Structures are given as C-alpha cells and as structure tokens.
Amino acid sequence: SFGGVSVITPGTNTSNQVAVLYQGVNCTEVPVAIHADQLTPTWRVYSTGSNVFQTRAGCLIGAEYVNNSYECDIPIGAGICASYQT
Amino acid sequence: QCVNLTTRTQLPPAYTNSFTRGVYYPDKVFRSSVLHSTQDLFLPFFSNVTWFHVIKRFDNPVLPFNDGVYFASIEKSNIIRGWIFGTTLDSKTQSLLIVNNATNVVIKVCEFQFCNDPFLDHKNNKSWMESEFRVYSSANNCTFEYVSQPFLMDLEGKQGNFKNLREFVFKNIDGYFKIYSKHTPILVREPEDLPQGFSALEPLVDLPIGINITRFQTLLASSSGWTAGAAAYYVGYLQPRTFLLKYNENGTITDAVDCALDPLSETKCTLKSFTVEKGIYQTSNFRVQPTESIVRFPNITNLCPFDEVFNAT
Amino acid sequence: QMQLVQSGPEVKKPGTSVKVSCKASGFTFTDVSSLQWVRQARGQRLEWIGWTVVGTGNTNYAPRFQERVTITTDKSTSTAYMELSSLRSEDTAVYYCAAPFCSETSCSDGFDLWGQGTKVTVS
Amino acid sequence: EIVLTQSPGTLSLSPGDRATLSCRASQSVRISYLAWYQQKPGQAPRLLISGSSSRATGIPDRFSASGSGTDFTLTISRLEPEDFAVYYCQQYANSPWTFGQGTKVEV
Amino acid sequence: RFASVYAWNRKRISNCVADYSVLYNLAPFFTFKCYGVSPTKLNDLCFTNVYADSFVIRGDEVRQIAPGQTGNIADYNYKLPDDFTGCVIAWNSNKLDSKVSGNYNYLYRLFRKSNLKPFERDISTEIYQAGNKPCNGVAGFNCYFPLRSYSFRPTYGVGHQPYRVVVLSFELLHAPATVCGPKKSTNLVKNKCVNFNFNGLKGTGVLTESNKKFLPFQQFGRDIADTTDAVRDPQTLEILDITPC
Ligand SMILES: *[C@@H]1O[C@H](CO)[C@@H](O)[C@H](O)[C@H]1NC(C)=O
Ligand SMILES: *[C@@H]1O[C@H](CO)[C@@H](O)[C@H](O)[C@H]1NC(C)=O
Ligand SMILES: *[C@@H]1O[C@H](CO)[C@@H](O)[C@H](O)[C@H]1NC(C)=O
Ligand SMILES: *[C@@H]1O[C@H](CO)[C@@H](O)[C@H](O)[C@H]1NC(C)=O
Ligand SMILES: *[C@@H]1O[C@H](CO)[C@@H](O)[C@H](O)[C@H]1NC(C)=O
Ligand SMILES: *[C@@H]1O[C@H](CO)[C@@H](O)[C@H](O)[C@H]1NC(C)=O
Ligand SMILES: *[C@@H]1O[C@H](CO)[C@@H](O)[C@H](O)[C@H]1NC(C)=O
C-alpha cells in the first residue's frame, strides 16, 4: 500500500496545530499499518488522534466535522473546506 | 594498585525528557547565514533520557554503544577524569588510555591488562588525589602518543552548587576519534531536570587514532570505601535522523529542527523555512516496509559434472 | 537424498595394503562436519577407530592404531581415505563411516547418517 | 579408558510391554555425550537418541531417555515385533571412544 | 617481519612529506590498482591522514581484497568498505616468509559466529561450539579451535606462496592537511588577479583580507552555491577571501 500525505495548517504565528490528510484511501486501511518499522512517516501517533471524517479524497484526521456552512478557507476537495475557528 | 572491593549498590533510575540538547557540527566547513539539511545520527528531540543520581553509590558498566551515545553530567566536584576503552583488557587487543590529570592530555593506544574496576575514586578518606595512576600493567606495543591542553578542571572537589554542565556525545568516524564535547558553567538552579536551551557541540577530540568504540568505560575519580558528594548524570541514545540547521552571520548554529518529529516540522523542513503560512502542503509519501524475506529456488541438490569436462584425459 | 554411499566388500592378501573411501554424494563435507569410523567383526562388540575434522584437519586415533592406519579427508573431492597396512585375519570385518547432517553452524550431538559398510577380508 | 556394561544381559517379554535398559561406566559423569544405537543383522547401526535429551530424525516417541547420574537409561513403551535388536551405548567426553557390549532382546 | 592475517598493524603517517616515487619504483610491485585516484597523480595532492595495513595471505585469496568481495578471508579476517578511497599493493615474497623446515607463525580464522563489518576490531580466540550444547574447557566434539596455520614451503606451486600485502587509505581535502607532496611555496600576493594553488585548490581570483572568524578545526568557507570562497593560508594563519576577477 502506498499513497500521499498532506498537511492542513493555519499560520505558524496563529497556532502550531495541524491536520493531516491521507489521499485516496479507505479510512480503515491506515490504522492497521500502525506499527514500528512499518510506515515511512514515523509520526504514527497522529493516526490515533482526533475523530476521523471520511471524504472522497481520503479521510482527514485531527479535524472535526460541523454541519453548518461557511465560506471556503482552505480547500480540501470534493466540496469540503477546512478552517480555524473557536 | 587495585582492589576487588565489590560491595556494589544499585538503585532504580529516573526518566527525563531532553528538550533540545544534542546538536553538533556535522562537517569541518564554515558556513554563515544559510539553512543546511543533513542526515546523520542525532539525538531525537524530546527524547527520554535515563537520569541517574549519586549521593553512597557505585556504578561503572559499559554504555550500550553503537559508535555514539549522549552523556551529560551536572557537577561541581569534577569527578570524571579520564578514558579507558577496551574489549577484553587482556594485553592482546590494544586498549585506549586517555589521561588528563591537571594539564597533560596523553593519548596512547597500547595492549593493556588493567584491573577489575580501574578506580581513581578511593584514596585517603575525604581527600582526593591522583591515586591509582597505574591502572594498566604492561605496555608492549603502543602506537600513538599525543600531548595537548586539558579541559576546564575544578580544584579538589566541591559538594553542591553544581554550576558545571558537561555534554559528551561519543563516536568516531573513519578512524577519526570524535568525542564531541561542550562544557557550559551555567546552572543557576537545582540539578532536577536537564535545562532548557540550545548549544552546539564542537568536536573536542577530532583526532586520527584509528580504532573504533564498541565496549568501554569512562574514568571516574584508603583504597576501600568512600563517602562522596552529590552528582547527577544522564544517558541518552542516538538514532538516524535528518536535521535542518540554521547558521547566523557569525558562523555558529542558532536553531535546528528535525523532519521526523511532527507533521508541522515535516512541512517546515520540506519548505526549507522556519515559518509556514496558512494552506495545504504536500509532503513525503506513505509506504509499508516489508517485514521479512522469503527465498524459493528449486528442490534438487546434486553436483553438476564440471570436473569431467574440465579435466578429461 | 541425505544418505552416505561406500564401496563394496573386498578381498586382499597378507603383506599388502588397502585404501578405503567414504565418498558420498548424499552428504556435503562442508567445513564443520566430521565423520567417525567403526568396525564390526562376526558377532563382536563395536570398536572405535578414529574421527577427523574436515576444517582444521585434526585427527584422533585409537591408543592401539598408531602403526598401521592413516586417515585423511579431502574436501575438494568430498571424500575420506584410510590407508590400512598389515592386514591379518583379525582385521577382516565390516567398516562403517558416520557423519552428522551438519551444515554451517547447525548440527546435533549424534551421528544420524550411517554408511552401509564394506566387508574387508584378507586370507 | 572407559568400559560400558549394559543391563540386563538378555530379555524375553511379550510384545507391546514396557521395558527399560541401562548402561554403566566408571569414568567422569556426562549425560549430553551419550548415544544409543540399534544394529540389525546385515544392516548398519542406526541412531535412536543422542545426549539422553533429544531425539534423532524419524525417531518415534517410543524411546524415552532418563537418568541424571553416571547411569544411562532408555525406556520403550511398547515392543512392536520389529524392535528386537541389540542396543549400544557410546560416550564422547573422555579418552578415545569405546562402545558397550550390547543388550539383546528376545521374543 | 609482517604481522599475521588476523593482527594487521595500522601505522601512523602524518606531519611529514610523502614521496611516492620510491614507492612505485619497486620492481616486483604487480597488483597495484587504485580506486579513488590515478597512480600517477599521488605526488601533487595533500592528504589529511594516511594509514598502512600489513598482512600476508595466500596467493589464491589476493583477489578478495577488492571492495565488495565475498569469501572466507573477507568475512572473518579483514573486510574493506564499499566506499574505499586509496589502493592496495601486493607482491610475492616466497624468498623470505617460506622456510625449509616450515614456518608456522601465520594464522587466520576458520569459524566465526557472524561476519564482520568493515574494520570492526577484534582478537578474541575463545573456542567455538558447533553444537547446540554449550562446550567449555578444551577441544573435543562440536567445539574446536578457530585457528589454522599456513604451511609455506618452496615445494608448493604457484597459488600457495606467501604474498605480502599493504593497503593505503586516506581521505581527501576536508581538514587541515598534514601529509603533502613535494612542492615549493612562494610569496602571497594581495589584490591582484592571480592563479592560486592553496593546498590542492586550483582557481583564479583576487585575494583580500577577511574578518570572519574560523574555528581551529575549519579551513574552508562555502556559500549557497557550495563553492569555496574563503581559505586559510597554511604558512601564516590569517583568513583570506576569494572573489573572482
Ligand atoms: C505572524 O503571522 C500573522 C498571521 O496572520 C501575521 O499577521 C503577523 O504579521 C505575523 N508576525 C510576524 C511575522 O512577526
Ligand atoms: C471502505 O471499505 C468498506 C468495506 O468494504 C466499505 O463499506 C466503504 O464503502 C469503503 N469506504 C470508502 C470511502 O470507499
Ligand atoms: C448537526 O450536528 C449537531 C451536533 O454537531 C447535531 O446536534 C445535529 O443534529 C446535526 N444536524 C443534522 C441535520 O444532522
Ligand atoms: C579480582 O579477582 C580476579 C579473580 O581472582 C582477578 O582476575 C582480578 O585481577 C582481581 N582484580 C583486582 C582489582 O584485584
Ligand atoms: C518518558 O518521559 C516522560 C516524562 O517523565 C514519562 O512521563 C514517560 O512515562 C516516559 N516514557 C517512557 C517509555 O520512559
Ligand atoms: C603534567 O605534566 C607536567 C610536566 O611534567 C607537570 O608539570 C604537571 O604537574 C603534570 N600534571 C599533573 C601531574 O597533574
Ligand atoms: C593515604 O593512603 C596511603 C596509601 O593507601 C596510606 O599509607 C596513608 O596512611 C593514607 N593517609 C591517610 C591520611 O589516609
């Protein structure tokens, strides 16, 4: 199994908290691969982070999913945009 | 003279996170006002180092070693003095002898038959002196001899107010001995945990001796029993990592980051900058490493008639 | 398969010498493997003669066989030779060569493999 | 300089019964350098157990080793009619090796 | 006398001038191939440190000293790294090492638990146990001696004569040099387009004064393009500053 990794970040001064997207993967594929010497990125702690929301571009970890609507801030893909709010 | 004193006492250790310590100069070149990305063996940021405390204690094992580990001591009394490296201590495998008593710095690689515990600690009750100098017995074929200036020593010993903080990372590359060292006399506090800050590690002994390090001891400084003062020393292990290093205009390292700590640091070193703006950034890929090896070749095991062809009448 | 082979029974005459071989295609001499030689007479207890090391070439003989037997091992041809001299009627018996299945550093304390033996008789 | 005696000298038991045999020496104590063998008429001897602690290739669990001292013992749970043969005890540790005299079992 | 295979000596060559003319002038030097350099350009470069390794091996195993070679002497006795820089010299020495009565003072490993990484240090001669059972004391069954002695006699044909071997290894131009070649210095010229040759560096430019502070273990300066632009004069230790015409 192979793929891509993207990082969702607000400005560095604004905060130091991020969200990570796994491109084009069913969200149950990555939790299995959480073991030492098994993933190229070594920061597998994040995979067991915040609640996972599955999208058409892959599930993103570390950001929650509200159901109201705002203006797009950071475009995720297929009708989803992330933002830094209260 | 040496004594089989034995009567060793041991206590459970502690754990402490090393914040940012353990950064040294990778190469022998002068760069200024740049950002340089280097892959090498480093101490990972926010790693867990094993803290040890000495009052009524006696420890001298080998440091679990892979051509380099990190060792940081907070002291005032200047207990640790010299270096003795050896794999069998049998006068067959040439053993090190690095000695700096007051001002001399003698390096000698020679076959040695040492004692059980080469100790300079024990001699004349409270008082300290350079006793047990002849820890070795025979010096048949000694290769290298060299004299240089010593470290910043402390006269006699002082209990408490441990201003001095010595950091040593041990290795040696291509035979070049490299015990990188940094001695800062800045501890305005109790020992407690390791301090917070940044400081590089110049190679203090970058010298062509030649042999490598795999099992050794560090020399700690009547002939039985002692009541020493308080001291603390910390042990940490290195791993292969990629670091981004910043040089200021004066040519010295100011700040650094490691790629493989957090996604934030990952994109920081992908963009080759210390600040990232709001957005979405693509970074290293996502692979799964193989877990084992399998080999399947055909079952038959005969001998191909090669000598008949090659050595016929 | 993993089994040793040997020559056939032989008949000799007094005042002569023989060479006995245990070249086997079912076993690899390699460098750690060693083999011993045993002799079986007609309804008699087995007696140990000697065993030799392929790698270091060291031998080990009986206290009474330092005058008429020589043991040598050739790794290139993967064989073991004994030169036997002074063959009387008491030396007519069946010879066996034994060597454990020992490849590289892995092998046990017993000689599992066993040659069928050659019947040497001298009149 | 080692002499081995195997006991009992002869046996005659019903097939399928449990039997046990022993061998004795006079030299130093060793348990891991002892091997047991069976030789059949017209066939080379075959190995049964080595070192009194492990089995060879293809050896069924019938042969069980025992003994912790200088004595060496072997036990057979059932006497299937093909096992009627002679047993040999062999040591390795000491001066040049020497076998035993052999124990023959009868029907 | 040269040391055994398993105790190769490592000699210090530093703070002197090396002339390779006499080295390459010896008639019986045959297996002389160099990897990182060319053998005729050893007299014009400065090396930071030079090491020499001496051992005597059989003729059939001289080919095992090339880097990356696999075998039985290149796994338990002496292994060269894959990034080797320097070169080896080998020549027959059947005249001296061999003896009429038999010389048996050359040894080498026969068994080992595992192979050895390049140059990693050891001598221990403890017994090696083939079987799973632990063996101690002396030799016997499934526990042997890991040493065998060479037999060097004139009766042996080609392929068994002793072959004296020496290996030279050295880094290249990343530290204050100590071993140099025979060359003649001159007077330094300031603020003039010249053709400098500073301890191995050939370039063109004008040399000025610089204020940047070099630590005692540094000799070269570099910039973003990774080209040298500040060098320290060997003879007199001020810091210059290289800029093109
Ligand atoms: C820090 O980032 C914020 C992002 O909104 C920016 O407004 C501010 O000017 C920055 N401060 C700096 C770069 O010192
Ligand atoms: C992931 O796989 C499960 C199991 O087959 C399936 O039910 C689900 O539809 C898949 N999700 C996506 C986003 O493809
Ligand atoms: C939207 O989410 C809130 C909680 O996050 C929940 O109470 C509400 O029912 C959701 N609305 C719909 C239409 O599902
Ligand atoms: C301790 O005793 C051992 C065994 O007698 C001996 O080998 C060793 O040299 C002794 N060491 C000292 C320091 O007396
Ligand atoms: C690492 O150090 C922290 C800080 O005290 C501690 O809480 C944690 O238990 C340590 N973990 C390990 C595995 O030692
Ligand atoms: C170091 O050697 C010098 C030269 O003899 C001597 O003056 C000095 O006292 C020595 N240092 C000691 C003995 O601690
Ligand atoms: C110091 O040690 C020496 C040798 O061990 C001894 O002769 C002397 O009496 C001791 N002196 C004191 C004050 O302990």
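Quick note: numbers on chain A are straight from Swiss-Prot, i.e. 591-676, in order.
Per deposition record, electron microscopy, 3.3 Å.
Here the Cβ of each residue, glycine as well, is placed from N, Cα and C on the backbone.
Within the same chain, residues at least six positions away from A:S673 (mutagenesis position) with a Cβ under 8 Å of its Cβ are A:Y660, A:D663, A:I664. While the structure shown retains the original residue, Swiss-Prot records the mutagenesis experiment A:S673 to A with this note: No effect on O-glycosylation by host GALNT1.
For the mutagenesis result A:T676 to A, the note given in Swiss-Prot is Partial loss of O-glycosylation by host GALNT1. On its own chain, A:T676 (mutagenesis position) has no residue at least 6 apart in sequence with a Cβ closer than 8 Å to its own Cβ.
Within 10 Å of the C-beta of A:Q613 (variant position) there are 15 other C-beta atoms, taking all protein chains into account. Here Swiss-Prot notes a natural variant, A:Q613 to H, with the remark: In strain: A23.1.
A 10 Å cutoff on Cβ-Cβ distances gives A:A653 (variant position) a total of 23 other Cβ atoms nearby, all chains included. The note that Swiss-Prot attaches to the natural variant A:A653 to V is: In strain: 19B/501Y.
When secondary structure is read from DSSP and collapsed to three states, A:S673 (mutagenesis position) falls in the coil class.
Note: the Cα of A:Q613 (variant position) and the Cα of A:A653 (variant position) are spaced 15 Å from each other.
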